[PDB]
Amino acid sequence: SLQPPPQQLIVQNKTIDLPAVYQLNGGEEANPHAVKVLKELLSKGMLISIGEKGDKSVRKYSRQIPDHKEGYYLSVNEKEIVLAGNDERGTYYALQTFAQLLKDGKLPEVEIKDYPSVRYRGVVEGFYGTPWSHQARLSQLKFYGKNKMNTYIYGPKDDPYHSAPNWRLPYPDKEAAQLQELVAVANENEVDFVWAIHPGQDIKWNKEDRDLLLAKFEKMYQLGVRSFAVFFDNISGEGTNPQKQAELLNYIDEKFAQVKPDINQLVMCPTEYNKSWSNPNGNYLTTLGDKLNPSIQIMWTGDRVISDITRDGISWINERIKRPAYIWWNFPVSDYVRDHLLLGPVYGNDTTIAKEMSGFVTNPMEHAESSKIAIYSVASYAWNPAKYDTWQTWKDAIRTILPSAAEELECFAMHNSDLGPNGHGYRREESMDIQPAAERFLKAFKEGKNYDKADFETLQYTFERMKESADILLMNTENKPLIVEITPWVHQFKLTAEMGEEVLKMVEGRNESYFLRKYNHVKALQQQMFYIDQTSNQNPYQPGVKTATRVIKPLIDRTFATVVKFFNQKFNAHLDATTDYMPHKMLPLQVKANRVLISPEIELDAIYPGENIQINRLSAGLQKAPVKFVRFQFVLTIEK
Amino acid sequence: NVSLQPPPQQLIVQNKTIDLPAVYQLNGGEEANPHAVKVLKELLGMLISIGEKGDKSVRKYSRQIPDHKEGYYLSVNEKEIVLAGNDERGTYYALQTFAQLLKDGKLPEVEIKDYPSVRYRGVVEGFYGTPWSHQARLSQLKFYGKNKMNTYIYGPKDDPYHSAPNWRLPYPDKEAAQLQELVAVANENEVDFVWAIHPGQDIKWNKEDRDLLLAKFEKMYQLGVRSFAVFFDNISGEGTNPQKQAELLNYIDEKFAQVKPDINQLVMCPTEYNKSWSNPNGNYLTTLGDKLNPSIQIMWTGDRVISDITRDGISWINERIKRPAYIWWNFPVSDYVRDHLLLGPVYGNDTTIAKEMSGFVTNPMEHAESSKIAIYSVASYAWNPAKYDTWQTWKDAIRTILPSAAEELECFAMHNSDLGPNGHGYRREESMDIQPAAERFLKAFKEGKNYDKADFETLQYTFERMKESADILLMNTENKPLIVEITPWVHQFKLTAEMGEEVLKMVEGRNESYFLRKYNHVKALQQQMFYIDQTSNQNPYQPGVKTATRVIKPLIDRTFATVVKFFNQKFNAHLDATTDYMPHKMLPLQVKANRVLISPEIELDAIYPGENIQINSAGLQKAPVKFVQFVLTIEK
Ligand SMILES: CC1=N[C@H]2[C@@H](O1)O[C@](F)(CO)[C@@H](O)[C@@H]2O
Ligand SMILES: CC1=N[C@H]2[C@@H](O1)O[C@](F)(CO)[C@@H](O)[C@@H]2O
Ligand SMILES: [Ca+2]
Ligand SMILES: [Ca+2]
Ligand code: NA
Ligand code: NA
């Protein structure tokens, strides 16, 4: 099992032992990064040959080495091992494949000829929210090397030295030193560190700003950076002028990229960066495609801000930019649904269009470890799209990331995949396995027919498995940083499962007293879920923690409200059928941070000092006046 | 169909009820104890007569009023309501009883003659650890009033203005204003605020220290304090001299208590304060008995530091001190088992010995609201010991403290009662309901015999109820302070119940794969419990959080170990059967704060700077350490 799967693989069905005595051939001339991996894997003998084509070590294998950048030939048989790159990166990649072949001190007899289908592959740290930590970025870069991703584009929107206004200023010493270590680690792992700049919100089209931009790039070059990007995404005003962006990019190309001895990628992200944002008959994209120097890459997110790449979609862009688009794929980025983790499989992208793209990069979540699921899958897709297997690669990623609890992580991920409704209109599948038992159960229950015991048991099994998975994940110490990222969702996922269990016990409801016990327990679990949703992940945009939102929570919520109705009809009672706990009383009320709002007479659960009120455009300042009751969008802000 | 706590000495009911009056004439309002009138006026033509023996208002009932301090006569019929105390406190107690009779604007037709069997009843806040907050104390004093406790002895061991060396120093302004408020609220609820001082560890038997002590009592008098105590418990050296203690207390009596216009209680706690800590062949207790002025109370905790009061036990002390002991009952105090909550019923004290005690106070937990279970029960016991009903009063206390979730709190409380092993040798029953089903299930299961299905189901129902109770208590907003206190134990108790369920699924078992899932879930739940035990309640003495320790956890653990053993035999496997999570490898290792020890080679889960090693010492100068009583201290 190899990720990414190689272009060609012949397995012979013999085992070889990794040699106890071995003779290394080419160690002094091969890529030192590759040699390093080899010597770490190891400990007159069997010949091992390592090198790039043209090296004496492997020259005789020239006809086996694919004539492709980053290509390699790998061979293991009873007499020798060959590890031969088309180029230095190819040799390194041969080693990353070799490392996966190796199991319990043993190797299969194999022959591999391999190379990437897409030239640039990797990650753009390009989101809004808390930028990745230094430690997370160091862990990312080694993960990229392992999965043959050759590109990391550094551009966190909330880094003030990447965007406005402090893009003009050189990083302070501490950050500068850390960026320098990132570049060293990137180089060692055969990843191009691409430093991007995002200057467009306040850029002036004059000599001063032009010189300041170049001076900043020069400071980055001194730190070791050899690839560069200028991003004009999500800005307004003069900085959106395509003639001027092209001129600036061409000036960078001619005065910097064609002036330093060793600059690699020069990349730009347009302002009209997906089809829906492209002004019809407006010539923004035709100006870039026509004026931009042919070596400069142009990024593109597809037909929408968030979209999967189609053949019709990529033909539409390429005809305009006159070159193959450099894909900026907006998944698993969650910076517009920050209360959701997006841990499902990578899918939706046409697997036959590798020739139509210059690069394919993924914009990930602010949760770095959790993003490795999709990242590993994108690595797989971009290297060998023709053999890309969505579900197997998802499972492979999970087993790679958390071998000691892969099935528990699979369980958690399967039910934390969808985005919920959103302004981008982008959705993913979730909980599809149990979705037929769910829909069957609910249809039968609601209308008045008997449900199938099997479906009920299926639901029971799932909640049971959810609780097992949550508790095992919380205490897993194999990848602590991943567990730190996901813990709030994990707690919420567990409460979801327990709630499911108690609602199911209500459905059976042996008797009146047992029913009420179950009902009160459920009310308490709803309160607990509210508490997590108000105290975890309290960001300004989508605060809180949602989980299992597509199929499971709605099923539990609907079953609860239905069985409560049935109890009230039967026992002539008046139990509260509401499913989301709300401390305040009044369309449902909502609490977001220090706001209390009616979904587009309120009595708060206490006296708070008020700040202001907004109603639709009406507003009034409250000036800290004590408030418990309010009586007339509809939003109250309070000091909380 | 009336529940009264404490239960009155005498009660006659009629099985007729009368409505509380819309229009009523009040007689005696201006002359009765204002504290009682206020209660009556808040609780609100038909005659209502309120007053003390001697008032014109209660003249008709003078012979019905018991001739006891704090006694009262209370009567309700269709014609009139009578609330007549032998004295001012009595009238107030009449009202506290009246308040409980009142239900939904309705009163039962009743006649009550009542009085306490023990003169002084209440609480000594006399433990080590975090003193009760000011808000907690305000709540307590109000609770004492409702339950006819007339004594609050203030003596937190870790108040530096109470014990050494700063007993000599007057309270700073902030604290003094707080104590002043505590005294006002005490006075309003008919509680004697008794300020104690703990000077004996460094007292000098000279004029300088005697005057500083008297000067401190004078400052407390200016704050409104009118009852006083000197404690000599848990000290060594010259301060343990009984002649000098007696002389000092007598000086306080003669120059201060007998000189002020209105001082009430003067109380001392001896150095020999329980039989085990006394020398039968020494002169200490006989010197106090002979020399101490007869109005001075002497405290006693029983046969041991922690003990219940017996007839033989109190006889032994009374004969030596020449007066009835003022009991200092060491329950529910948990300052020596700080990882446990003690929420069980009050029991074990002889109910026939009221005449042999001048007082009975409870030394509670540092958890003030949680202590109200025992405090309510002590109030009931001390007022009417003849009628003291252990379990009904426990139930009554819980329903009083947490009416919105009484059954849930009962469940939590019944399994959080015992102290576990300790140096004081004091234990309490716990989980007695399910104990026989547990014991049978385990004996059967261990020896390869079939267990009763009913016992298995009893255990399942228990775990299920524990989970309902835990989640409901966590979210309860009726008594937020109680919930704050118990929350870490509530989390640990939920974990316990989940672990039990999963272990029982292992016993049902089904197939290999399902068993393994259950087993892995159990390991995860053990680690979670360890995390709570290492992160919550990290005090220097008994850090962490233990719950359901006497019966429920041992059962879960022993069942886990057994079923793993059988799985290993059946499948030729080597699953780990150990029942507490331990991250360091080695007899169980233990982790307490930054200490790693072998229960009376070690590989830690990481490199740590080492502090020292103790075996039964060598400092480690912060050297990096991963491999090494037997206690390793590290930096954490
Ligand atoms: C090219 C592009 N820039 C924005 C935009 O897409 O949407 C996002 F990708 C998703 O919100 C955002 O993270 C990114 O910074
Ligand atoms: C009279 C007495 N003083 C100590 C002793 O008993 O034990 C305790 F009551 C329990 O350890 C302690 O709280 C108290 O301060
Ligand atoms: Ca070479
Ligand atoms: Ca009077
Ligand atoms: Na103090
Ligand atoms: Na409290």
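Note that chain A carries Swiss-Prot numbering, so the residues on display, from first to last, are 25-67, 74-616, 626-639, 653-668, 700-715, 729-736.
The deposited model was determined using X-ray crystallography, 1.9 Å.
Cβ from N, Cα, C; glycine included.
Features of the protein shown, as given by Swiss-Prot:
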type	residues	note
BINDING	A:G156, A:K187, A:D263, A:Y303, A:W358, A:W359, A:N360, A:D365, A:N393	protein binding site
MUTAGEN	A:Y158 to F	99% decrease in activity for pNP-O-GlcNAc
MUTAGEN	A:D263 to A	99% decrease in activity for pNP-O-GlcNAc
MUTAGEN	A:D263 to N	99% decrease in activity for pNP-O-GlcNAc
MUTAGEN	A:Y303 to F	113% increase in activity for pNP-O-GlcNAc
MUTAGEN	A:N393 to A	95% decrease in activity for pNP-O-GlcNAc
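All chains included, 22 other C-beta atoms sit within 10 angstroms of the C-beta of A:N393 (mutagenesis position). At the Cα atoms, A:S67 lies 15 Å from A:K74, with 6 residues between the two left unmodelled. Taken residue by residue with DSSP, A:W358 (protein binding site) is part of a strand. Around A:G156 (protein binding site), the same-chain residues at least 6 positions away in sequence with a Cβ under 8 Å from its Cβ are A:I183, A:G185, A:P186, A:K187, A:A226, A:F261, A:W358, A:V363, A:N393.
In the deposited model, 13 residues go unmodelled between A:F715 and A:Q729, whose Cα atoms sit 13 Å apart. When the Cα positions of A:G156, A:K187, A:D263, A:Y303, A:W358, A:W359, A:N360, A:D365, A:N393 are compared pair by pair, the longest gap among these protein-binding residues is 18 Å. Less than 8 angstroms from the CB of A:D263 (mutagenesis position) sit A:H228, A:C299, A:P300, A:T301, A:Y303, each of them six or more residues away in the same chain.
Here the Cβ of A:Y303 (mutagenesis position) has 22 other Cβ atoms within 10 Å, regardless of which shown protein chain they belong to. Closeness to ligand 5 is met by none of the recorded positions A:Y303, A:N360, A:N393, no Cβ falling under 6 Å from the molecule. For the unresolved segment of 13 residues bounded by A:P639 and A:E653, the separation of the terminal Cα atoms comes to 15 Å.
Separating A:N668 and A:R700 are 31 residues for which the deposited structure gives no model; the Cα atoms of the pair are 5 angstrom apart. Between the alpha carbons (Cα) of A:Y158 (mutagenesis position) and A:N360 (protein binding site) lies a span of roughly 12 Å. The C-beta environment of A:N360 (protein binding site), restricted to residues of the same chain at least 6 apart in sequence and closer than 8 Å, consists of A:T331, A:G332, A:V335, A:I336, A:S337, A:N393, A:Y456. Here the recorded positions are A:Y158, A:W358, and the one with the most other Cβ atoms within 10 Å of its Cβ is A:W358. Gap check: A:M616 and A:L626 flank 9 missing residues, and their CA atoms are separated by 9 Å.
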